[PDB]
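Visitor: Here it is: the structure, laid out below.
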Amino acid sequence: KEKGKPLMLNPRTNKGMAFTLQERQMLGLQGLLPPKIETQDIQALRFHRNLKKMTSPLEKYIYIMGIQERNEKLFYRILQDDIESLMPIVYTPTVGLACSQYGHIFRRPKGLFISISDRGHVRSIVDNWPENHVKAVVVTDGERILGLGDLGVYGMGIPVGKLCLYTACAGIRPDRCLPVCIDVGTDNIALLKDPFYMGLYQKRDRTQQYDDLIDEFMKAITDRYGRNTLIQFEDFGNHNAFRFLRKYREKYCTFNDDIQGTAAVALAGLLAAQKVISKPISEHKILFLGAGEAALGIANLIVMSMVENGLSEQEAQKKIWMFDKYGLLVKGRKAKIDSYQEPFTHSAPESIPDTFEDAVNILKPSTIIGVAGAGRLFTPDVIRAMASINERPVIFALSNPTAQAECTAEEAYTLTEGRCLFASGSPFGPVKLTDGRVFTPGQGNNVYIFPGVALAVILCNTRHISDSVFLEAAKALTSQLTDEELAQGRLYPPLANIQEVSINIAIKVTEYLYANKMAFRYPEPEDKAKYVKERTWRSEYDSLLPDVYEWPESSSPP
Amino acid sequence: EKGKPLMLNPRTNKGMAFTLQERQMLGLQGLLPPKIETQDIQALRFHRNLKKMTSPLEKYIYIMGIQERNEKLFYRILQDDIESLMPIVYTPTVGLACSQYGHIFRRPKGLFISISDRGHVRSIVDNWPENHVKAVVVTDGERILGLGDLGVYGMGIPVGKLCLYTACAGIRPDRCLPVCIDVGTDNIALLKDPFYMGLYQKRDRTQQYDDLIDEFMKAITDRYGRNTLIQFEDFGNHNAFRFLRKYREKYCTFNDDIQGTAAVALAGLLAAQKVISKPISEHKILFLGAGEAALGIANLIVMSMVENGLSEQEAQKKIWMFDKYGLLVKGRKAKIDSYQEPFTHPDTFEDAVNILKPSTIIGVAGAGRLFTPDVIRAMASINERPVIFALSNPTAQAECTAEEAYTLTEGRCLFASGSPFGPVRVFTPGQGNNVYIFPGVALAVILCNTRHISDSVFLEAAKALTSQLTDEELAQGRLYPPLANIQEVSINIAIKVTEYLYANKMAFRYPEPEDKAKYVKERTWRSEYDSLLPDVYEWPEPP
Amino acid sequence: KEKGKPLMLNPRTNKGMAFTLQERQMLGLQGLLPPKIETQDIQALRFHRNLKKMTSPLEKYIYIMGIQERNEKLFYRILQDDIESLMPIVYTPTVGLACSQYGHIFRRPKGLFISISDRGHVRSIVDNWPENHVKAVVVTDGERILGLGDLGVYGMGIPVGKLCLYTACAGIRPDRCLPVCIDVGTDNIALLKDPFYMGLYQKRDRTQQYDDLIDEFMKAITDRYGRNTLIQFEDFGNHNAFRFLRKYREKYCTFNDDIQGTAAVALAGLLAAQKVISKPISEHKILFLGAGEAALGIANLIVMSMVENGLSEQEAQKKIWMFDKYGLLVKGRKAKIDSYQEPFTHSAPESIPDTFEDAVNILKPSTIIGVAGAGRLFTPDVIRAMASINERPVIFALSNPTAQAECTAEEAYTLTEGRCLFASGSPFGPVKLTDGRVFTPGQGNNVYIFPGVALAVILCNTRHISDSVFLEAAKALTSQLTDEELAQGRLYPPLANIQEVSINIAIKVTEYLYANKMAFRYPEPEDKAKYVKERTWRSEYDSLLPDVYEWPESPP
Ligand SMILES: NC(=O)c1ccc[n+]([C@@H]2O[C@H](COP(=O)([O-])OP(=O)(O)OC[C@H]3O[C@@H](n4cnc5c(N)ncnc54)[C@H](O)[C@@H]3O)[C@@H](O)[C@H]2O)c1
Ligand SMILES: NC(=O)c1ccc[n+]([C@@H]2O[C@H](COP(=O)([O-])OP(=O)(O)OC[C@H]3O[C@@H](n4cnc5c(N)ncnc54)[C@H](O)[C@@H]3O)[C@@H](O)[C@H]2O)c1
Ligand SMILES: NC(=O)c1ccc[n+]([C@@H]2O[C@H](COP(=O)([O-])OP(=O)(O)OC[C@H]3O[C@@H](n4cnc5c(N)ncnc54)[C@H](O)[C@@H]3O)[C@@H](O)[C@H]2O)c1
Ligand SMILES: NC(=O)c1ccc[n+]([C@@H]2O[C@H](COP(=O)([O-])OP(=O)(O)OC[C@H]3O[C@@H](n4cnc5c(N)ncnc54)[C@H](O)[C@@H]3O)[C@@H](O)[C@H]2O)c1
Ligand SMILES: NC(=O)c1ccc[n+]([C@@H]2O[C@H](COP(=O)([O-])OP(=O)(O)OC[C@H]3O[C@@H](n4cnc5c(N)ncnc54)[C@H](O)[C@@H]3O)[C@@H](O)[C@H]2O)c1
Ligand SMILES: NC(=O)c1ccc[n+]([C@@H]2O[C@H](COP(=O)([O-])OP(=O)(O)OC[C@H]3O[C@@H](n4cnc5c(N)ncnc54)[C@H](O)[C@@H]3O)[C@@H](O)[C@H]2O)c1
Ligand SMILES: [Cl-]
Ligand SMILES: [Cl-]
Ligand SMILES: [Cl-]
Ligand SMILES: [Mg+2]
Ligand SMILES: [Mg+2]
């Protein structure tokens, strides 16, 4: 119906002003573009110049996402050019604001919307998706959008943004990516009264119908695209996130980045710290502020790391303590202890702490991990206590956004006199102490892990993702940190290098999957690096010029 | 492009206004969020998102983005807020957009025909995907109103112009064709700009230029028909007049900068005459300027005078012009071309006013506040009701302000401007906007299958514009109908021009309608969504 | 979505092996065709060779129509190459046999099917037709397929075949042609019991629903395509055909070829005969065998011609007699005479004849016209009587099919010793007499009239078609007979020349329409011949080669 030449109308093939003169003439585009032939380089520079003239992150978001619908290769190029700056525009924290502020005007689909009203008919919706070879699905129900809570269908930006990073960071083919928003209602009263809300006007269905709908989705996706289709859950509520991971992980190819990706990036930072503090693992003691999704994810992966290094499971668990909103998790406390928290709930020490500071002084941890999301609870006295107890205290302030962090880099470095090994969830710039020393703290961003893991799983035709895959990814991340970087105080490789980092993780994870009988792509490649690098999708333009050539044309017909 | 055509095609796409049944039957279920909206709701969302934006440029970018997604929604939004949005989608915002942002292409915006394509223009015209073009707007970017030579960075102008063809007069958008002709630019900044989107050469001013324009006119009419309306916009003055003269009897063509300007200015003068009722033979017009606008307006004034019973010669004798080189008089120092000769019969303009004693002064100089307090007072001295038109744009280049005009004449002046002014005993001054004329004229010409456009058409359009003023409006000193009513005004102008065309044997659409009002109103394009629901029904109830 | 290159898959644009090497490479067809580049000339010769190895007319039909669905321009080239021989294959009498024998396997739509079950929803069916600029519609309900009777939806082929002749003969653009079959049931008992019948299993609806459906169709077509859209009715039952022509001719742009085309082609033949027999019109006497729809249509057009040449209507009517299955139409006879027959019913002569031979001897006509559909009733005694009464007797045997014709050409020329001016509606070949003289009999084929009339009406944006248009067409046809042809007693131009003949008719009719204020296309062309010839559709392939060229030979 859309009248015009398909190759310029389709964002997947469209090159815009980068179509060559001969391409334009042969493909019937001559006159439909201005009389200037550009390269992708020039198009990209025009974009970057224009973006600088816009004020709010939201204006930027609207501009850059517009390009995804016009010229796909230009879009990914622009993103890759300025990846560190643009990742928080296209994804968290900007993405979640955009729908609520602006909404959207549709032309091309953004992804699949599956509502509770569609129960019994989900396969029909999946069959409406235009692409036939989906390899990566990211799904949300919008209940727990990181930093915003329940946005209902206004969270469908989150899977879209996530998959932009799958492609930009690890070269997963954009045409094989499928964002999905599950709409079972919203408990956000403001949205239910909003005439411009784009979802169902009902509270969240929490009946068996909810579970049945998620089941129907999983079956429909894998019926169409295959049982090895990667399905990643994102921004579900805590109960749902954990139980769906448990329900599906041995039946489908699935992971939850909020739980498992978090665990791996955190662990990687701790393994980097161990490069400085090389004392035996038997002497480490980890104290968490918080006992929620992040704490449990991280702690369970620390235990697997410790078990690999000679400790028994039970002994490893005894080196991890947690302190939540109600205090120290000890056996027989008043506050509730769920089954996930039970292995880290130990017999009370002689003195029972009231405050986190008291807990530090009594337990004497080597490491504190802040995942409470409740502001500056790593107080000056907590930080000082850590530096008094340990020569090189490990302090991870992972809560986001910056306002919710347990402390700043500034506080950490200054109050420990440059001795702390520090990492954060939110971005902090260099810290100069008065004695001249400069510290560059790392950010434990989930983007270090999920692109590379996803690529490896897909390329290996892997069918289930064990926690041990995330342990391997954590080790592969840390293995890329140079000596010079560690000396600067970095516990993570630079974010600017995310493309190279992701590919290197994919190679290591691919080696692991083949070595542990988790791959099904045979023949098995002899050189895993070559295998991965040859399959990554490239943002450079292809030639679309028809092949025109003379035949020899040297006897005539009778 | 993989997906459902009806959704991907902006001409048919309804977005969230696709109904539940439409979505299911057409295979769209799940490709849109689970909310059924109306066009009304989509429009309200857009208006909110726009009111939460500040930069005219950023508004332009956002609005024009809608055109490439959902055509009906785009035009709905324009129509809803037409007075405020016309300055965004057209002059003066549109000229700024390209130079500052450029464009990222997906869908074609229109045709680009370069001097490098000489000999091959027909193949370019044949690449345009629409088969039934009725309205072409063409520029070479040489004289963008307010900005000068922007070369290819002025394709935005035809685009925005044709948006107003549709929004104001209901000309079908699929039958509109914007055209930019690129023969180079003399803008040195552009020639050194790596982001410039045109040919890196000075303007070709050889015979090759004339030949390319000829080739263009032939190619367009070869494909689409000899009656295809071709409107010239933002050419340099020499080229504008000479091309109008060259093509007007050979093709269906007009130049809005010359003829539209003339008509809208005349309409204002006619509205003033209704209030003043000064005997036409006692009128004397003094122009500040003797360029394109002046010659255009003067020629139409003469035609108006002649139809009322003056001879051409005596009508011309009532018009004087005063340019940058002083008064235009026979045997002066400065150059007097043959276009100026009819109006060539004091060292400052103030002196000119005092020695000639005009009833009307028309400011088309583009050179700032040359209607000084002195000039105004001297007009108010000579005349009971002075006519002062300060047409130069933008606001800062105007000959005087509205407040200045009324204050210094004790509210006795009949005043109009090219640039906008708020109410100033309250006087509500009118803005002589070209949008009053071109949409209605273009619609009438198209619906009538007219083949050539006489100057009398623009005279008729001027009278039809003035006739829509109410007595109340005239008593407030308003010389132009409210811009908010541009749709109604444009249709009314179209009806009057349609009647004129049939009566003077310039229409070729037969049979001829008995009721021209109905004829025009039934043919205007509508931005309301249509039903796309397949027709499903049971049959009545086999060896 | 049919995967591949649209230009190749679409029969309208497809050139097959005539795609040039450069076209194939640039359009992404290289390797999808054999490595040989042919011209349309070679493709046509291959077809013609293959056709000769087909035996039955049915087999030839299936083969040639297959090409329509593959390569439209090749199809029309082929039809034009061998037009005289192929018109009887693509149209009557072969076409009606095809569905009954074979049915059809559908891919592309052949045309629109509108059933009585679709009443109230006809517009949505018309909206499903993929072409947006239809100028020519041919519609049937399948009730009276010429020579075959009620075939129901198995008469789908007739509108298809007719429109093929619109294109091939007059250059009406094929994408602007729309065949339509109205299915309201069938009275054919054989079809009702046929598990392979492709229509509704019911008797024909003869209620108000039938009339309402036809009205809904007319409105739906003109609502979509415009009030000037030409709608031609074909192979309706006689009475339905007549009443619908009356109902719609002043409201829509419509004609019925069975009524009006027939009358025009018959008249043309008679006008040709009159050029040979200089006798003044007032001395002609015409006797019809039959007094039905064909007799009345022809007679009414003869009268219009006679009135134009100085006779009063009443006096013109007095020159025409009719003899039906009950005998001569005379005032006061026992057998009913209906109101339409009354103008040609006269006071009985001295003797009332019992047989047609007796009627010939008693009335002594100059001309007999057979339209009884009852077999060989122009007996040798009838023929000999005509040749003893008249030096040059005019004998038209127009009944169909051939078995029902009143006599053969052989019979007519031999028994009149070569003196008769003869025409039939059947394909009789040349007749050689013993003295060596060869006679080529005229065929009153409607294809002489309908293509040229259709083209003129469309090109002029004509809105209604008067009977006077068919009179003009008849004169325009006869005007093309050369002096040499007139001497040899040819009453029609050669069928081989049908393209040229049709265009010449269209030019004359266009002139007529403009001169009588029946055209609405303005500006009016000064030169009507040029106007028409520049607008006829051509079967020559166009170039589909993209335009590739160098530009004349940048800040960093
Ligand atoms: N940087 C990263 O890669 C990353 C990854 C995941 C989560 N996070 C951040 O971690 C934080 C927590 O996320 P989550 O999903 O685990 O949250 P959660 O709601 O699942 O867990 C919160 C926990 O904090 C405890 N808590 C709250 N207030 C407290 C207080 N004042 N003192 C002690 N404990 C308190 C609660 O009892 C609970 O155990 C958030 O800020 C989130 O952004 C960062
Ligand atoms: N299997 C097919 O449908 C198909 C179709 C055409 C060609 N081929 C060819 O067959 C060979 C093997 O086919 P294959 O597709 O299994 O390749 P592969 O086996 O090398 O790829 C391994 C897996 O990763 C997927 N994959 C590869 N690169 C990807 C990327 N960048 N983003 C997302 N997923 C990616 C593949 O779909 C597959 O599941 C290749 O030479 C290929 O060109 C296969
Ligand atoms: N009117 C349009 O919709 C249209 C569309 C595109 C281009 N044009 C151009 O306008 C000029 C005149 O075009 P026009 O269509 O008005 O032609 P026209 O006015 O010369 O033709 C008169 C009428 O005959 C029809 N017609 C012409 N040739 C025909 C054929 N071979 N078969 C069937 N119908 C036929 C036309 O559709 C029209 O109704 C040409 O230069 C043409 O390229 C017109
Ligand atoms: N409101 C409308 O509908 C409308 C339409 C067209 C043009 N305009 C305005 O009219 C103005 C003139 O446009 P144009 O195309 O006629 O310009 P132009 O270049 O064609 O003519 C300019 C004329 O002004 C004279 N001039 C310049 N500076 C002068 C000075 N200081 N003193 C005296 N004379 C001086 C020049 O000699 C020349 O005769 C512009 O500001 C434009 O915005 C308004
Ligand atoms: N001519 C065709 O190609 C065509 C195709 C399909 C249907 N029809 C029907 O045939 C009849 C004849 O219509 P017509 O189009 O010849 O004449 P019209 O009376 O409908 O319109 C007169 C002229 O104005 C044009 N026009 C009408 N509305 C317009 C608009 N809103 N914007 C721009 N141009 C506009 C037309 O193209 C035509 O040139 C109508 O009933 C129409 O629906 C015509
Ligand atoms: N396009 C056409 O429909 C067309 C064109 C030319 C010729 N024809 C043929 O002309 C013939 C008549 O068709 P029609 O529609 O006028 O038929 P009809 O049924 O309307 O009229 C037949 C007439 O012949 C008379 N008749 C029947 N048997 C007779 C007999 N034995 N002796 C004398 N008269 C007799 C009937 O009484 C009646 O007057 C058919 O063979 C038909 O195919 C048809
Ligand atoms: Cl571009
Ligand atoms: Cl929308
Ligand atoms: Cl072939
Ligand atoms: Mg495939
Ligand atoms: Mg069309």
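By the numbers in Swiss-Prot, the shown part of chain C spans 22-574, 578-580.
According to its header, this structure was worked out by X-ray crystallography, 1.9 Å.
Cβ atoms here come from the backbone N, Cα and C positions, even for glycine.
Straight out of Swiss-Prot:
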- C:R67 to S: Abolishes activation by fumarate (MUTAGEN)
- C:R91 to T: Abolishes activation by fumarate (MUTAGEN)
- C:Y112: active site, proton donor (ACT_SITE)
- C:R165, C:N259, C:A312, C:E314, C:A315: NAD(+) binding site (BINDING)
- C:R165, C:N421, C:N466: (S)-malate binding site (BINDING)
- C:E255, C:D256, C:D279: divalent metal cation binding site (BINDING)
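Would you situate these features in the structure and describe their surroundings?
Guide: Within 10 Å of the Cβ of C:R67 (mutagenesis position) there are 12 other Cβ atoms, across all protein chains.
The Cβ of C:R91 (mutagenesis position) lies under 8 Å from the Cβ of C:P32, C:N35, C:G37, each of these being in the same chain and 6 or more residues away along the sequence.
Secondary structure at C:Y112 (active site, proton donor), taken from DSSP and collapsed to helix, strand or coil, is coil. Contacts of C:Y112 (active site, proton donor) defined by a Cβ separation under 8 A and a same-chain sequence distance of 6+ are given as C:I179, C:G182, C:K183, C:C185, C:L186, C:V468, in order along the sequence.
Long-range Cβ contacts of C:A312 (NAD(+) binding site) within its own chain (separation 6+, distance under 8 Å): C:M343, C:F344, C:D345, C:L350, C:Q362, C:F365.
Within 10 Å of the C-beta of C:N466 ((S)-malate binding site) we count 23 further C-beta atoms, all protein chains included. In the three-state DSSP assignment, the secondary structure recorded for C:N466 ((S)-malate binding site) is coil.
Within the same chain, the residues at least 6 positions away from C:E255 (divalent metal cation binding site) whose Cβ sits under 8 Å from its Cβ are C:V159, C:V160, C:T161, C:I179, C:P180, C:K183, C:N277, C:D278, C:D279, listed in sequence order.
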Visitor: Tell me the Cα distance separating C:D256 (divalent metal cation binding site) from C:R165 (NAD(+) binding site), rounded to the nearest angstrom.
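Guide: One finds 5 Å between the Cα atoms of these residues.
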Visitor: Return the member of C:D256, C:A315, C:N466 nearest to C:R67 (mutagenesis position) in space, with distance defined Cα to Cα and candidates limited to these binding-site residues.
Guide: C:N466
Visitor: Far apart in sequence but close in space: which same-chain residues, 6 or more away, have a Cβ under 8 Å from C:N421 ((S)-malate binding site)?
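Guide: Spatial neighbours, sequence-distant, of C:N421 ((S)-malate binding site): C:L167, C:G168, C:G394, C:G446, C:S447.
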Visitor: What residues, ordered by sequence, lie under 8 A Cβ-to-Cβ from C:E314 (NAD(+) binding site) and sit at least six positions away in the same chain?
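Guide: Residues satisfying the criterion: C:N259, C:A262, C:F263, C:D279, C:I280.
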Visitor: Given a separation of at least six residues and a C-beta threshold under 8 Å, show me what packs close to C:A315 (NAD(+) binding site) in the same chain.
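Guide: Sequence-distant Cβ neighbours: C:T283, C:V392, C:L419.
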Visitor: Any same-chain residues 6+ apart from C:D256 (divalent metal cation binding site) with CB under 8 Å of its CB? Would you list them in sequence order, or say none?
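Guide: Same-chain residues close to C:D256 (divalent metal cation binding site) (Cβ under 8 Å, separated by 6 or more) are C:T161, C:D162, C:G163, C:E164, C:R165, C:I166, C:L167, C:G176, C:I179, C:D279.
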Visitor: Give the maximum pairwise CA distance in Å, whole number, for the residues C:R165, C:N259, C:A312, C:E314, C:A315 listed as binding NAD(+).
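Guide: Roughly 18 Å, rounded to the nearest whole number.
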Visitor: A 10 Å Cβ contact count, applied to the binding-site residues C:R165, C:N259, C:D279: which residue has the minimum?
Guide: C:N259
Visitor: So which other residues, same chain and not among C:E255, C:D256, C:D279, have a Cβ within 8 Å of the centroid of the Cβ atoms at the divalent metal cation site?
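Guide: Everything else in range on the chain: C:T161, C:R165, C:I166, C:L167, C:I179, C:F254, C:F257, C:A262, C:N277, C:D278.
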